[PDB]
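A quick write-up on the structure given underneath.
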Amino acid sequence: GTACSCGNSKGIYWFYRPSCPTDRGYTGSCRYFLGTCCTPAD
């Protein structure tokens with residue numbers, strides 16, 4: 001998986017995908033170099 005971390009939140013970042021499915025319990029959303037970083041705590 002495309003791992004991404006925001007402080008303490010750990011999740012997955014999507015490549016150029018402006019559509020982050022928040023139904024996966026995503027807590028935060030950060031800008032990762034290659035796309036949208038959707039971070040819950042995985």
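Method reported for this entry: solution NMR.
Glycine is no exception: its Cβ is also placed from the backbone N, Cα and C atoms.
Per Swiss-Prot, the features are:
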| type | residues | note |
| --- | --- | --- |
| MUTAGEN | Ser5 to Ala | 2.5-fold decrease in ability to inhibit rASIC3 |
| MUTAGEN | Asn8 to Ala | 1.2-fold increase in ability to inhibit rASIC3 and decrease in ability to inhibit hKv11.1/KCNH2/ERG1 |
| MUTAGEN | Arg17 to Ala | 44-fold decrease in ability to inhibit rASIC3 and mASIC3 |
| MUTAGEN | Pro18 to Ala | 3-fold decrease in ability to inhibit rASIC3 and decrease in ability to inhibit hKv11.1/KCNH2/ERG1 |
| MUTAGEN | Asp23 to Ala | 1.1-fold decrease in ability to inhibit rASIC3 |
| MUTAGEN | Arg31 to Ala | 2.1-fold decrease in ability to inhibit rASIC3 |
| MUTAGEN | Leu34 to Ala | Complete loss of ability to inhibit rASIC3 and hKv11.1/KCNH2/ERG1 |
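Look at the Cβ of each of the mutagenesis positions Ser5, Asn8 and count the other Cβ atoms within 10 Å; the largest number goes with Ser5.
DSSP assigns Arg17 (mutagenesis position) to coil in the three-state reduction, outside any helix or strand. Across the structure, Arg31 (mutagenesis position) and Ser5 (mutagenesis position) are spaced 11 Å apart at their Cα atoms.
Taking only the Cα positions, the spacing between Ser5 (mutagenesis position) and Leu34 (mutagenesis position) is 14 angstrom. Mapped onto three states, the DSSP output places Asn8 (mutagenesis position) in coil. Under the DSSP three-state reduction, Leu34 (mutagenesis position) is assigned to coil, being neither helix nor strand. Within the same chain, residues at least six positions away from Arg17 (mutagenesis position) with a Cβ under 8 Å of its Cβ are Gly35, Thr36. Of the recorded residues, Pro18 (mutagenesis position) and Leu34 (mutagenesis position) place their C-alpha atoms 12 Å from one another.
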